Structures are given as structure tokens and as C-alpha cells.
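As C-alpha cells, the structure follows; a few thoughts come after it.
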Amino acid sequence: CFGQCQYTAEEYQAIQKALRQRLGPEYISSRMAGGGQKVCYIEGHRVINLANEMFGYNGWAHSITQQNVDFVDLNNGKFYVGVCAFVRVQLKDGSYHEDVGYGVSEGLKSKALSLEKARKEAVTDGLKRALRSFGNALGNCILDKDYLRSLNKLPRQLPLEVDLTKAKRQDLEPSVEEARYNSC
Amino acid sequence: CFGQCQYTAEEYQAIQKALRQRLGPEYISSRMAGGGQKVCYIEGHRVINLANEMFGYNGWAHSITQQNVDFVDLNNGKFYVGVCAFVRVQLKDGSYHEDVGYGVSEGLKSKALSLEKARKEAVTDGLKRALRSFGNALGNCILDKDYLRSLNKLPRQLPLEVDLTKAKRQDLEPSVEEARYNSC
Amino acid sequence: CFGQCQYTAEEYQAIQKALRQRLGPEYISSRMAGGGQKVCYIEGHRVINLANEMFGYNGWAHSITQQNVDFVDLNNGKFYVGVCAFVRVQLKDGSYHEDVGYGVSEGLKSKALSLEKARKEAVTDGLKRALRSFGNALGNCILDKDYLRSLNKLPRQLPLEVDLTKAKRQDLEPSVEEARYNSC
Amino acid sequence: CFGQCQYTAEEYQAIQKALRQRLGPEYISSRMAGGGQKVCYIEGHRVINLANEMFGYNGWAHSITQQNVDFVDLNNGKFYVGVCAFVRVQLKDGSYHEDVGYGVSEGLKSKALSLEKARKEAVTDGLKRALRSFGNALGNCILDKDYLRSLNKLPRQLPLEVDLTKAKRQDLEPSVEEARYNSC
Amino acid sequence: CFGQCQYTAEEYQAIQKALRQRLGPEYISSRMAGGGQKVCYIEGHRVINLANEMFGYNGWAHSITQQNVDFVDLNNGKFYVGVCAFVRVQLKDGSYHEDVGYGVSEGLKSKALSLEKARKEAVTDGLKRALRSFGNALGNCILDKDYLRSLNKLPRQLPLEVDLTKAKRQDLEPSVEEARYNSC
Amino acid sequence: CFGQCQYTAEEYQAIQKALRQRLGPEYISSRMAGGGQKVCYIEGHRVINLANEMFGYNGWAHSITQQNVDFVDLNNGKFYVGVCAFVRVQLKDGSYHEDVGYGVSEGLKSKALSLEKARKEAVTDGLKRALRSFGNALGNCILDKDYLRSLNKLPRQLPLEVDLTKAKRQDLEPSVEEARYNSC
Amino acid sequence: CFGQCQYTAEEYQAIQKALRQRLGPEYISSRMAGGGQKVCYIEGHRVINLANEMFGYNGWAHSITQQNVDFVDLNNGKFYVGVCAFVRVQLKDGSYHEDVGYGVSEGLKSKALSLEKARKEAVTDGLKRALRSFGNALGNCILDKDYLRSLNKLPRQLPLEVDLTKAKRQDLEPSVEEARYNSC
Amino acid sequence: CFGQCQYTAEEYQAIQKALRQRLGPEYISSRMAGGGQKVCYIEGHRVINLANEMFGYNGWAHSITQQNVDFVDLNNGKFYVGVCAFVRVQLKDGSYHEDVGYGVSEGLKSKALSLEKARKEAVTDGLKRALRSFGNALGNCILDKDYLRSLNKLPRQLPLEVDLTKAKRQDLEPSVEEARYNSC
Amino acid sequence: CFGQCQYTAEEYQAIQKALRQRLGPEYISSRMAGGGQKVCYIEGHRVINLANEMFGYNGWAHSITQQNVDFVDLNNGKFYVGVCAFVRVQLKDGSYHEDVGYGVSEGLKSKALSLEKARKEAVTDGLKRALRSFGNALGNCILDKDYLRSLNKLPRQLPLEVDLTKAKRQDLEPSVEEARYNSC
Amino acid sequence: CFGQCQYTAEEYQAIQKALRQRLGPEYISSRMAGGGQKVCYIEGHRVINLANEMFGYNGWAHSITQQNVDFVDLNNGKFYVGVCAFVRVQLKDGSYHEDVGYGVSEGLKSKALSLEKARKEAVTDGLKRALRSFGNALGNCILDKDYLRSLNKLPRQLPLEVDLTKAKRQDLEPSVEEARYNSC
Amino acid sequence: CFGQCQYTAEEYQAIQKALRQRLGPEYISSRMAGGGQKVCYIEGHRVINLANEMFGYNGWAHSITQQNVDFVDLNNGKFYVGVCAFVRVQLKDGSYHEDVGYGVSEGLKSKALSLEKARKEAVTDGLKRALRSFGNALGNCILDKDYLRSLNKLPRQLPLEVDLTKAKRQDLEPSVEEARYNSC
């Protein structure tokens, strides 16, 4: 099942080796923080892809244990919303890590959009912070000032392009159906 | 059962390969935001079909853990409604992903219709966001801005017209019944 | 038993093929919206029959996990009622889908009738929406605009007349009884 | 045991055949709805008898998961009561269907009689609507407008007179007790 | 035990035959309803005896899931009481049926006696309406208008005079005691 | 254990025969109801003795699932108390019957004595009414008007005398002690 | 364990015989009730001893399910306390009986002493009344008027003098210790 | 373990014999009750010692299921406190007895000391009353007025002086340690 | 594990002998009561050591089932705090004893220190009183007035000095780690 | 799986040796406390890496059992927020340690940011303090004054620069996918 | 697992011997209490190290059952905080001990820092007090006044200087990794 599989020696060794490696400059992006300066981070979908290639689509899971709206205030016609989220990630052997993430909206004149942005940022930040605990290869390096300083002294390479000639254009997946029919 | 089946090697390999692929332009649609620019997304029925072809009609499940109506306000005769939803998707081995979706209604003059639109859009958004977590093939690519600007530089293809000559026209399904009678 | 049977290869393959098919013009009905235009839908009993021929009378189940009366307002002597329902459909292997439905009553002058219409429409809409998630053959086509356009380009066929020469006219069922006596 | 028995092939085939048939004009009855025209339905005991012949006295069960009184109002000395009921039906393999029923009382000058009528009608309506979902043989025909039209073009047969010459006239059931004593 | 004993073929056949039969005129009694005309019914103890002889003293059981005092009102010095009861009957294989009964008290000048009558009549009505669902032989026939009309078309027999020449006159029961001693 | 012994054929047959027997005039006693006339009943300890001799001291059990004090009123210096109880009787195979009893106290001038009488009479009435459901031999006869009218047609026999020459005079009991010692 | 040992034939026969025996005049006492006359009863310790000799020190248990203080009132400087109790007795095969006892104090000028007397008398009365249900030998005789009037027709015997020449004088028990050492 | 060890024949016989014996004058002490006369009782530690020598140090347990502070009131500067306690004793086979004790403090000008006295005396009284129900050898004699009269007519013996020559003077226990080491 | 290890004969005999012994003068200490005289007691760490060497470090356990702060009052600038605790001790075979402890503070001008002293003293007193019930060797002697009299008539020994030349001076415990490594 | 493995002798010995080692100056950082002096600590990602390399990515888990916002105050236009967190770490054999952490914000003029900082710092501090309890190698040495004084008398080495020539630059990881495919 | 691993004989003997040893002066530390004198204690990390080396890093666990903020008062611009904690320690065979600890803060002008100090000190005090109960080697001797007097009669040795030439200076642990790879 899930939560009852135990990693083989080979898979455990491979994952433990892979999780020590640091993220290249391809995975890091920057933001200009309000009142602060350049803050580096890893986008959410990139962390999801890293988790999917590390553990497999069936090797990790995550849930929201609780999400609480901290405050919704109205000042000078603008909405200030702050929302909290607790996200828990589990592996296929039963290993788990749970963390908190926070979502903020300080702008918009519409309450619904503010709450939406806050809640979604909350769950995403919680997922990322909870995945950090498994190792460097999942975002535990963006907190190290050494790796951060060594990134900035590296050439600012252009963002890569995506090729769209072998993309998925039909719903049917012959190999998947053949395997599934043979698995029954 | 469900939740205690385990993927064989062939099926796991197949699904892992198939989930890395990116969606073609057939699946992407666009909107004009409320004060923003072109926002790209995937329709809900499209991601439901993609899930049914990836994991099978018996391979995945999803539930609404919680749904809270954040607010229903009345301003200048018009209703503003914001509703939250937590959706959890599960696979047949026990893997799961839970995310949050938000439904908003802005202009309508009827409280019932606004609440309806909110409650429904909430669950749809939650399902889509929870299915994103399995890989690009289920909507994790629509967030990659590189992928997006790679799509926008392709021609705007025509709307496809679907064949309705072999559509289902009777309730009875001889193959399904003949197969079921032999399972008892 | 239920929840712990697993589909054989033949039945799984048959159902997966049967669910991809689209519905013909016979299953679609139309409404004139309150300010909008032609909205296409599938009547509830039709979806129940489709589910009964897809999975069998014993292959699927459904429950109302929650039903909440959102509002009952009175304006100018007339009642406006809005009710929500959460419906969960489950297959005989443990595969489930849960969705929200909404029932509205706007004009009626009796409160009890309004609540009746609201609650019943809520349960039926929830059932239909939860059945959509199993495939096109259960009502996932009525969201595709391509399918709708291709439907509007077909002739407007006649409503068929049902035959009642072999209808049920006695309570006793000899075959069911002789089969059941041998099951003990 | 109930809930853990599984239908044999013969019994499943027989029941699935017997549930597709439509009800004759015998079972249908009419009402003049408040302000509305002829409404067709099936009396509750008829549906109970049909369920007992289809599945057996031990093949089906039903319970009330919830019953709440929506409102009890007083206007011009007359009472208006609305009651809701959730009824869940189950078979001997685990297959269940749960629906909602509503009872209304807008006449009588006595509160007790009004509440009584409302609650009893609620449970009966819930049972009927839950039994609809198994097939046409249990009342899923009443919604088809084609079947309702085709019924009215049949002759009007006067209700048959039931024979009371072999009715039960003593409590002892010799065959039943002989079988029971042999089953110990 | 109880709830885990499945009927053998002979007992099931016998009970299913015995439950279809209609009650004779010796079981039906009549009241003059308030405003309404003659209302026919079956006394409670008669239904209990019918159930004891259909299924055996150990083949059926019944519980009160909930009893709610709807209202107790005081008008012109007299008490008006209405009470609800939910009664659930279960057989020795797990088959169950749950129904609602209502107790009314209108005229009495003492609150305690009114509440007594209500609470007791509620449970009796619930038990009867629950046992109806097993078949005609337990009171599902008193609702058919055909059977009611055919009853009034029969001669009226004076109540039988019961024989007391072999009534129980000492507590000790030799047969039961010797069987019990041998059962240990 | 209890709730897990199944009656052997001999004991079942014996008890089923014994429960059909009506009670003699020795058991019935009479009261004069307030505002009414002669009401016949069976005293509580007699019903306890009948149950002990039918099923054995280890054959039945009973619990009080609920007891609610309906009201305690003070009028003209006197106390009017009404109390309800729910008693559940269970046999050694798992068969159970649950019923409601009601206790009243109208005249007394001390609150404690009134509540005491109410509670105790409530539990006793509930026990009797729950034991009725097992058959005639446990009090299902006192409701039949035929049996009651037939009882008055019998002579008024003298009150019996109780022999006290073999009464228990010391606590030690050799037979049960030797039997118990041989049981370990 | 306790609660799962089943009586052997010898012990069951012995106990069923021994419980039918009525109590001698040794066990009965007398009180002069306030507002009434001579009431007969059995002291609590006598019933505890009777239970210890009937079933053995390990053959019965009793618990207090609920105890409510019905009222504590103060009138002209004196305290009036009424307290309820629910006591449940259980044998070593799972057979149980539950009863309600009531304690009263209509006297004392101290609240603590009143509450103490009420609570203790409530538990004792509940235990006695719950032990009545096992048979005559445990107090089901004091309710029969025949047995009472047959007792008052007996000579009043002198108070017995207890022998204290072999009373327990040292704590250690050689036989019990030597028995326990051989069990381990 | 504890709660699942059934007594052997020898131990059961021995304990049953030992529990019938009455307690000598060594164990009884007297008090001058407030307003009342001489009241006899057994000190708590003596009852604990008796229970330890009867059932062994590992043969009995006791719990405090509830303890409610009934009242804490202040009059003329002095505190009156009444506290209740529900205590449950259990033997090593599963046999249990639960009773009520009450602690009273009607003197001291300090609230904490009065509450302490009340609570501790309450638990002690509950334990003594619960151990009474096992037999005379544990305090069921102090309620028999015959035994009390027989005690008061014995010579008032002197307080025994305890020998302290073999008292425990070092914590280590050679025999217990050797046995425990050999247990592993 | 714990609570599932029965004592062997040797260990049970050893502990039962050891628990009967009384404590010497080396364990008793004295206090001057608040308005009384010499009160004798045993310090907490002493009973902890006695329990450790009686039952072993892995042979007994204790929990605080409930701690309730009874009162915190401020009078004339000083704090009066009274706190209750319920302590439960359990041996390795499942035997347990639960008692109440009380902590008092009628002094200090600081609220935090008062509550601290109260809570800690409460838990310690509860532990000591709970350990009393296992026998004399754990503090069931400080309640016997005969033993207290016999203590004071024995010479007062001056406090012993503690050898501190083999005290623990490094964390490492070679024998413990050798055994722990061999235990894997 | 997790929570149910047991360390082999070799792994247990290795970890017990590794946990006693003290951390070098590489891991320690310093802060200037408000009004205080230099405080030494270990950053969060460092202790996460230490735990990942001690026990493995699958050998430890941590959860947030509770997080409560102690206070959110607004003084002179600035926000002061204090939040608590309870973090529980668990090893793969079932060993666990739970400890409290606290997050503080005393500055910022934005409420959402202050709550964010408080919550995140709280969870991190709790995780660190819970990991301390496993030994010095996880941050139990930063509390020793001797070790801290020995650190400051050691040369201050320049911050190590991180090399990025072998950093992870692609999502796919051939080794782990091959091992996982062989693990099915 | 953990909680079900019984100690072998050798390890039990070793730990029991080692837990009796009193701690040396190298472990004791001193404070100057407010209003009092020299108080002796053991720093928290010392007790954690002693527990790690007695039982192993996997031999003991601890949890916070409850933490309650007793009071947060503000007097003359300074904060007075008192908090409670219940800490439960458990060994690997199921043996547990639970004790209360208290945290005080009567200084600082900042509420956040006060609550922080209080809560952390409370958890640490609870852990120390709960570990005391296992023996002297974990801080029980710190309460014996004889040992405290004997400490001051011993030369005041200077605190040791810690060696940092074998400190951990890289995260990777070869021995642990080899063992873990061979344990899969």
C-alpha cells in the first residue's frame, strides 16, 4: 500500500545521494520585497516537479491539516488579508514532515480576490517549507547565505525555452492502458 | 480494493513517463481577467478526462474535505460572494494530494445564483489544483511562464468539430454486461 | 462484497471503453435561462439509468454527506430559497467522486414547496455532477462547447413513443425468485 | 450475513433484467396538485411490495439518517408545517442509495396532526425517491415524460377486486416453524 | 448470533411465501377519526404476535433510536401534546427497516397523562409502521384501498371468546428447563 | 458468553411453545384509574419471575438507556411529577426489545417522595412493556380485549397462601458451592 | 476472564434452583414510614452477603452508571435533599440488570450530612433493586403481598447472638497464600 | 495480565472461605459523632492491609472515576465543604465493585485545609465502601448490629505495641532483586 | 511489554514478603503543623527510591490523570492557593492504584511561586498516597498510631553522612552500553 | 515501515557514537540580543541537514501538534506578536521527543508580516529544541557554557564558499528511477 | 518497535545498578534565589545527556501532555507570567513517568519574551522532574539533604575545558551510512 512500502537498499541509497545535491541557478528566481531587497526562492511548480522526479508520482503525498484565516481588515478602502496553513508531506514508507506557510494580500480593492490569493499562497508556501526538510535538493539550500552568495557570482544565463513538438495532443495513452489491462 | 492496490512495474513506468509530458495547445484556453491580461488555464472537464485516461475510471478518487462560505455581501443592490473548498484526490495505491480552490461571484443580482456559481467554481478549482500535483500532464505546466510564452508563439488553431456518428444511443452495453456476468 | 470487489480485466476494459463514448442527441434537453439563452442538460433519471447500465444495479452507490439550507428569504410576498448538497458516488472497488449541487427556488408563494424544490434539485444536481467525473458517457460531454456545436448541427428528431405491451403487470418475478432460492 | 453477501451470477442477471422493465398502468395513480395539473405517482405500499418481490424480505433495508422540521408556522389560525427526511436504502451486498423526501401540511387547524402528516409523508417520499435509483421497475419511470404520455393513451381499467378467500386467519405458520426448527 | 445468522433456503422460502398473504377480517379494527370517517388499523399486540410467529421470538428485534417531544401546549386549561418516535426493526440476518411514529394527546386536563399517552402511542405507531415494510402479512395491506373495500364486503363476525382451560397457571416450565439444562 | 450463545433446537422449540400460552387469572390484578374504571395489569415482580423461569437467570438482561424527568410542577402546595424511561431487554442470543415507560405522581406533598415514585414506576413500566414484545406469556395478553372480557367470566379465586417451611434461612448453599468449585 | 465465563450445567442448575427459594423471616426488617405504615425491607449488607454466597466473590460485579442530585432545598432552616442513582449488576457470563435507586433526607440542619445520606442511600437502594431481578432469593419476595402476610403470621424470633471465638484476628492467611503461590 | 487471570480452584476456594470470617475487635475503632452516639468503623490503612493479604499486592486495583466538589460555603468566617467520590475496585479476574464516599469539613477557618480534608476523606470512604462488597472480611461486618452488640460485650483490650527489631532499614532487597533478575 | 508481564512465583513471593515490612526510623521525618503538633511523614524522593528498589526501574509507572486549581485568593496582599491532583500508579502486570493529593500555599506575596509550590506538592502527595496502597514498606505505616508511638520510644539517631567517593563522574556507562549492544 | 522498524546493532552503535560528538565552529552563528550580549545558535537548515545525515531522509519525521497565537498587540502604530508552537520529532523505531518553541515580532508596521515571522520562527525553534534531545550532535552543546567558552578561544575561520560545478541542473535522476523500477 | 521491547537480563541489571549511583559535584550547579539562599540543581542538557547515555538515544521518549498559561499580569509596567507544563517520559518497554513543571518570569518589560521564558523553562523543569523518578543517577539525589550537605564538604573543583580537536566538522557520517545501507 502507501505508508507500508519500505525502501529497498538501492532506492534508499540513490535518494540519499540525490537529496544532498544543491540546486543550480536554473531553479532560483528573485523578488523585490516590500521594504526589503532581493529575496531568492524556488517557484512552487518547480518544487512539485522535483518531488515527482525524486520520489515518483506514487511516492509522496501531501495534505492540509488546518487552514485558518488570521485576519481580514479594511483600511482606506483597501483590503489587508492574512491566512495561515499547515501542510504535511508524507513518503511511501511513512516518513512525514509538517510545516506552516503564510499568505498575505496588502493591495486589492476586492475581498474575494484577496482571500483567494492569501489562501493559495498559504498552501503553496506550506508545501514548499515542508518539502525543504527532506534535503537540499528540495529547497533547503535557499536558506544558506553561502550558496546564495555563490549563486550571485555566477553568469546570469538566459531563461530556457520549451519545445512543443512532442507534447501531449490526445488523451489516450496506449502504453498506460496496455500495462493497466495486464495488471488486472 | 481501492487504496490497497499497488502499481506493477510496467504500469508505474508508463504513468511516470506519461506524466512528464506537457499539454499541447489543444488543451489551453484563455480569459480576460478583471483588470488584468490574458490568463491561460485548462477547462475542468478536460482535466477530468486527462485523469480518466491517465489512471483509469477506477484509478483515482476525489472528495471535498471542507467548504466554507467566506462572505456574502450586498453592495449597491449587487451580491459579492466568496467561497472556499478543500479537495483531496487519491490514487489506487494510497497516494493523495489535497489543495484549495476559491469561487468568486461579483455582479449578479440574485443571491442564489451567486452562491451556486461560487460553490461550484470552488470545487472545480480545488480539483484542478490538486491534480496539478501529479505532474505536468494534469496541469502543472500552465504555471511555467516559459511554457506559456512558448505556446503564445504558435498559430491559433481552428476549433475542432467532433464526430457524433458513433455516439452512444442506447443504454444497454452488451460487452460490459457480458463481461460482468462472467465476474460473478 | 461492495467496496471490496476488484474488477476483472474484461469488465475493466469494457467499462473504460464504454465511458469514453459521447452521448447522442437523445439524452440532451434544453432550458431557457432567466435572462440567458439555451442551456443544455441531461435529466436526472437518464443519468440514473446510464449509471445502472454502466456499472449494474449493485456496482455503484451514492450518499448525501451534507445538505445545508443557505438562505430562505421573503421579498414582496414571494419566497427565495437556496440550498446546497454534497453527494458522494462510490463504485464497487472503492472508487468515489464527491461533488456539490445547488437548488434554487425563486418565485413561489409557499415556503414548504420552495424548500422542497430546493432540496430535491440540490440532491439531483449533486448526483449528476458527481457522476460526470467518471467519464463522457455519464454527462461530461455537456460541458464541451465543441460537442454542443456539433449537436446543434443535427436535425431536431421526434420524441420517441415507448412501448407498454411488455410492461410489468404483476409483483411476482419467477426468474428472480428461482435464482434467489438457489443462492441459499 | 446482510451487507456481506454477494449476488450469484444467476440472481444478478435476473435482477438486472427485472429492473429494466417499466411499470404498467396498474401501479400509477393521480393527484390534482395545488394550483397544478394531473401529477402521477406510485403509492408507497406499492413500492414496498415491489422492493420485497425484487430483492426479498431479507434483501433490502432502509433507515432514516436525519429528519429535521424546517418550519411550523401559524397564519389565520391554520398551521403550515414542512419536514425533511433523509432515507438510505441498502441491499445485501452493500449497495446503497440515499435520497431526500419532503412532507408538507398546509391545512388542518391542529398542530399535532400537521406535524404527524408532515413527518410520515417525508419518510415515505424519501423511501420512494431512494428506491427510484435502482431502476425503472421501482419508480424511475414516473419522471420520463415519454412514458407518462404513453400511459394516458391506454384504456381506463377499473380497479380489480382482491380475493379474501385464502387470506391469513391464524397466526401459526406451520411450514415456517418446521423450517425454522430444522434450521437449528 | 443475532445479526450473523443467515436464513437457510427452506426458512427463507417459507417466510417469503407467508409474508405475501393478506390479513383476514379478524385482525382489522376501526376508529372514528376526528372529522374523518372510519379509519381501519391493526392493534399493536396483534402485530407483535404476528411478528413473533413469523420470525420467532428470537428472529426479530426492535429499538427506539430517538424520541423527541414535539410540543406541549396549554389552551383553555387543557393540554395538547405531540411526540415523535423513530423505531428500527431488525431481523436475525441484518435486514432492518426504520420508520417514524407519532403520538397525539388532545383533551386531557393532566400533563403527565397526556405525555404518557403520547410517548407510548408514538413507539407503538413506529413499531407498526416499521413492520409494515416486511410485507402484507404484517400490516402493509391496511393501506390498499382495494383490500379495504373488499373487507367491508364481508360479513361482520362477533369477536371470539377466548378459552382459558389450558392457560399458564404456574411459573415453572419443565420442557424449557430440561432443554436448557441439556443446552449447557 | 452473553449475546453470543445460540439456542439449540430443543430450547428454541420449547420457549416458542411456552411463550404462546396466555396467562391465568392468578397473575392479573386490578386498579381503579383516576377518572376511569377497572384497569387490569400484571405486577412487576411477577413479570420478573416469569422472565426468570422462561429464559433463566442467565438468559435475559435489561438496561436503562435513558431517563428524563419530563416535569416537576408545584400547584396549590402539591407536587405533580412526570418521568420517562427507556428500558431495553436482551436475550442471550442477541435478541432485544426496547420500550418506553412512564411514571406519574400527582398528590404527594414532598418533592423527593414524588420524584422517587415517578422514577421507580417509570423503570418498572418500561421493563414490563419491553417484556411484552416477546410473547403472550410475558404480558402481551393484558391488552387483548377478548382475553380480558373472558377473564371476568371466571370465578374470583381466593388469595393464595405461601408456605414458609422450606424458606432459605442461612446464606451458605452447599450445592452451588460444590458445583462452582468443580467448575474451576 | 470475567464477563466471558459460561456457567456449566451443574452450576446453572444449582443457581436456578437456589434463586427460586423465598427468604426466611431472618432477613426481613421493618420501618415506620413518614405518612405511611410498617414497610418491610432487607438490609443492604444482607443482600451483599446473599449475592456473595449465590454467585461467589468473583461471580458478580456492580457499577454506578449515573448519579444525579435531583434537588437540594432549604426551608425554615432545614435541608431537603433528593438524589438519584443508576446501578448495574453483572454476572460472570455477561448477564446484567440495571435499576434506579433514590435517596432522601428531609431532616438535618447540615447540608453535607444530608447530601451524604442521600447519595449513599441512593446507591444502596439501586443495588438492592437491581439484585431483585435475579430472583426471589435476592429480594424479589419483599414485593409479594402474599409472602408478606404469610411472614407477619409467624412468631417474632429473638435477635441472634453472633459468635466471635473464631473471628479473624491477624491479617495473614496461610491457606490463601499457599494457594496463590501455586498459581504463578 | 491483570484483568485476564482467572482464579484456580484452590485460590478461589480459599478466598471464598476467608471472606466469610468476621473481623475481631482488633480492627474496630470508635468515634463520637456530632450530636450522635458511638459509631464504629475500620481505619483506612487496616482495610488496605486486609485487601493486600486477601488478594495479594498484585491482585486488586482501584480507581477514582469521578470526584465532584458538592459545596464550599462560608458562614461566620468558617468553611463548610462537602465533596463526593466514586471509587471502583477491581480484582485480577475482572470482578469489580464501585461505590460512593463523602468527605465533610465543617470546622477550619482555612479553605485549602478544609478542601484537602474533604477530598482525601472522600476517596478513603469510597474505597472502604467499595471493598465492603466483597465480604465480611473487608468491612461488611460493621453494618450488622448483632455483630456490633456482640463486640461491645467483649473486654476492652489494651493497645498493642509494635516490634521494630526487624524493620526495613535499607532500600535494597536481595531476594526481590535475585528473583527479578531470574525473571528476565 | 508493560502491563502485560505477569510476575513469576519467585518474584511475587519476594515482593509480597518485602511489602509487609515496616519502615525504620531512618525514613520518617517530622513537621510542625499549622496550628497543631508533630506530624510524621516520608519524603517524596524516599518513596521514589523505595518503589525503584521494590519493583525495579522498569516495574512501575505513574501518571497525573487530572490536576485542578481549586482556588487562588488574594487577602491583605498575600496569596492563598489550593490545588488538587489525581495520581495513578501502575505495576508491570497491570495492577494500579489511584489517589488524590492536595497542595497548599498560604504564604508568599508572589502568585507564580504560590501556584508552583501548590502544583508540585499536589503531584508529590498524590504519588505518595497512591504508593501507600501497595503495602507498609511504601508508607502505609505512617497512618498506624501504634507504629508512630513505637517510633518515638526509640532513640533519635543523628543524620548519616553520605559517601561520595564512588559517585558518578562521567556520562559513559560501559556495562550498560555493552549489554545494550548485545541486546540488538 | 516507519514507526515499526528497529535499529540493527551496527546502526544503533554507529548513531550512538555519532550523537556524542560536539559540533565545530562551522555550525555556530551569533546574534546581538536587544540589551544583552552575543548569543550563539545554530541555523535551522543546518540542524535539518544534520538530522538528514544522522538518521536518513526516511529515518525521522516531525509534526506540529499545536500552534497558538499568544498575543497580537498594537502600540504606537507598531505590532507586537507572540506565537507558540509544539513540535514533535519521531525516529523510525518509534522514539520521539516533543518540545515547545516561541516566535516573536516586536517591530514591523504590518500585521500579516509580523504574524508570518512569528509563526515560522516558532515552528523552527520548536524543531531545533526537539532535535536537541537526541544528543550533542544535533544542538545540545550550544547550551553548555564550557563548550561555548572553548569556541570563542578558537580562530574565526572565514565563511566557506560553496562550489556549483556539480549542482543539480535537471529534474530526472537516472539512478533513482532505475532503482525504483527494480523496486516494483 | 518502541513501547514493546522488553529489556534483556543483562541490560536490566546494568541499568538498575547504574541508576543507584549518586551524581558527583561535576553535575551540580547553584543559584541565588530571591528571598532565599543557595539552591542546587542540575542543568537541563546535563539531564538529557544522562538520559541518552543511560537508556540510549532510542531508549527513551518524552512528550508534553498539556501546557496551560496560568497568568499574565501587568504591574507598574512590568510583566509577571506563570505557566504550567505536564511532561511524560517513557522507556522502550512501556514504563512511564509524568510530572509537572512550572515556569516563572517576573522581570522583563516585554510580554513576548516573558511568555517565551516561562513556557520553555516550564517544559525543561517538567522533563527534569519526570526523569528524577527513575533513580538518583538522573537527579533524585538533588533532593536528599544529606547528599547536599556532603557535597559542600568536598573541594570546589574548577569547571573543565572542553576539547574541540575531534569535533564534528562535516555532516557526512561514513559509519552510520554503511550501517544503514546494510540494514536495508
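Chain E is numbered as in Swiss-Prot, which gives 25-208 for the residues shown.
Looks like electron microscopy, 2.5 Å, at least that's what the header says.
Heads up, the Cβ atoms here are built off N, Cα and C, so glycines get one too.
What Swiss-Prot notes for the published mutagenesis of E:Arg55 to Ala is this: Abolishes ssDNA-binding. Annotation of the published mutagenesis E:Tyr65 to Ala in Swiss-Prot: Moderately defective in both ss and dsDNA-binding; the original residue is retained in the structure shown. Listed in Swiss-Prot is the mutagenesis experiment E:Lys152 to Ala, annotated as follows: Abolishes ssDNA-binding. For the mutagenesis experiment E:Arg153 to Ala, the note given by Swiss-Prot reads: Moderately defective in both ss and dsDNA-binding. Record note (Swiss-Prot) on the mutagenesis of E:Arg156 to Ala: Moderately defective in both ss and dsDNA-binding.
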Inset, instruction - Mind giving me a neighbour count for E:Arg153 (mutagenesis position)? Other Cβ atoms within 10 Å of its Cβ, every protein chain shown. - result: 23
Inset, instruction - Starting from the Cα of E:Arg55 (mutagenesis position), work out which of the mutagenesis positions (E:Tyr65, E:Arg153, E:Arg156) are within 10 Å. - result: E:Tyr65
Inset, instruction - Give the number of CB atoms, excluding that of E:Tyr65 (mutagenesis position) itself, located within 10 Å of its CB. - result: 16
Inset, instruction - Return the single residue from the mutagenesis positions list (E:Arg55, E:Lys152, E:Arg156) that has the minimum number of other CB atoms within 10 Å. - result: E:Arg55
Legend entry - Secondary structure of E:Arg55 (mutagenesis position) (DSSP, helix/strand/coil): strand
Legend entry - Cα-to-Cα gap, E:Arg156 (mutagenesis position) vs E:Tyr65 (mutagenesis position), nearest whole Å: 12
Inset, instruction - Pop the Cα-Cα gap between E:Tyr65 (mutagenesis position) and E:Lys152 (mutagenesis position) into the table, whole Å please. - result: 10
Inset, instruction - Give the distance between the Cα atoms of E:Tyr65 (mutagenesis position) and E:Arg153 (mutagenesis position), rounded to the nearest whole Å. - result: 11
Legend entry - Interface-adjacent mutagenesis positions, chosen from E:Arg55, E:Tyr65, E:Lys152 when a CB lies under 8 A of chain D: none
